[PDB]
Amino acid sequence: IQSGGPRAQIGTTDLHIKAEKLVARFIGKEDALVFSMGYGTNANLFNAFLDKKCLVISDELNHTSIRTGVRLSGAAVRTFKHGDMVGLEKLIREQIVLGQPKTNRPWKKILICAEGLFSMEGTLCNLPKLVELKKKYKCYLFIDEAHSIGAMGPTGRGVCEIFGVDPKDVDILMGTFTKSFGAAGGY
Amino acid sequence: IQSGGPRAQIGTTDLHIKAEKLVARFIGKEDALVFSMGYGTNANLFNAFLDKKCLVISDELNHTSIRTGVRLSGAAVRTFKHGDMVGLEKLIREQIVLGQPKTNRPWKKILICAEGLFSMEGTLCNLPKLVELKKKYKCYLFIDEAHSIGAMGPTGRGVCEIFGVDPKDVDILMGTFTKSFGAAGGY
Amino acid sequence: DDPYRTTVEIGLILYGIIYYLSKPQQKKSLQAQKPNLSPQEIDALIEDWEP
């Protein structure tokens, strides 16, 4: 039951590599990573590649872990109303036009954070419109799906299966094993 | 007495290259070019490397040929008072901060145009201060010296000789042969 | 009435004084255009610019 320590020095076994490969094949991506906790995963994911000069556009009903991760990252935050896509497009256009605050220089990058299925409302997000907008305006997409990775879909692949969207359009896919698979952790 | 045509298909002789090398050695640069007229030289020089997104900072008492060349180029123009360097530094700082009009994006480049000796006033320009400013703020320098290339200096080299400034600091040096050498043309 | 003529002069003098007390302003203003800046911040913009 004991583990050696941090994975960078000791604590990696063949079971870990097997699990990562199996998850990557199951989801349909090319490579993946496995973590022991989901809240920590979200709270520590964002600061690795985001900076003060970037912009994050997110919904108003996201989980607390995403909010904590964005707070730790230090980037600018803009929010849009739940279920409004005209407002989202207007916000994206405006933010591209204006630029950075007080200097009006262009942003280095823009990231869109959304959630697959919302537990408090039980509603789905419109993924094809987000894919179309990110293709048109050259933006990146991040999808949070912990309630829909195993319980929804014709075969249980996730939100990308019911809509028929190719998995290669979305940049980062994340989920947790707690809800449906009976074990704790995330990927 | 007859020539062939434009100096790209026929009309170049060994005398042309000899004059090229002689002028280049006399001035102190590495290479040069010789033209048949000076007004045309100034009126056609600027549009080759300047564009709508660049900025030109020039004195208020420049010759007409420079004004025509800058008008044909299409870049933005800012002017400073004669003999004031505090105003010049303030203008450079403000223009660097503000950026392009109506978009506030940074300029692609900045160029400084001045004259070696002014015929209407008979006064010299303070070259060392210009060199210091261009080194500190990363700007480019253009010097027009047709009245001072052969008549001034301990040996007649120009304005760069009386001040002791190395010729490599200035970017582009121009002059005409009409005033002192008894023949028409420019370089 | 006579006080009306004096009131005209008073109204002219008041406007003259008001215009005299005002400060110059131009459309092509200085750095104070945005301004939302401080001396420490401006140096960062100057150093960040690359040609």
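In chain A, numbers come from Swiss-Prot; the residues present are 188-374, in order.
Using N, Cα and C of the backbone, Cβ positions are placed for all residues, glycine too.
Quick look at what Swiss-Prot lists:
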- A:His334 to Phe: Loss of activity. No effect on interaction with LCB1 (MUTAGEN)
- A:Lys366 to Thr: Loss of activity. No effect on interaction with LCB1 (MUTAGEN)
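A distance of 6 Å separates the Cα atom of A:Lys366 (mutagenesis position) from that of A:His334 (mutagenesis position). A:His334 (mutagenesis position) is surrounded by 19 other CB atoms, counting those within 10 A of its CB over all protein chains shown. Every protein chain considered, the tally of other Cβ atoms within 10 Å of the Cβ of A:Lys366 (mutagenesis position) stands at 15.
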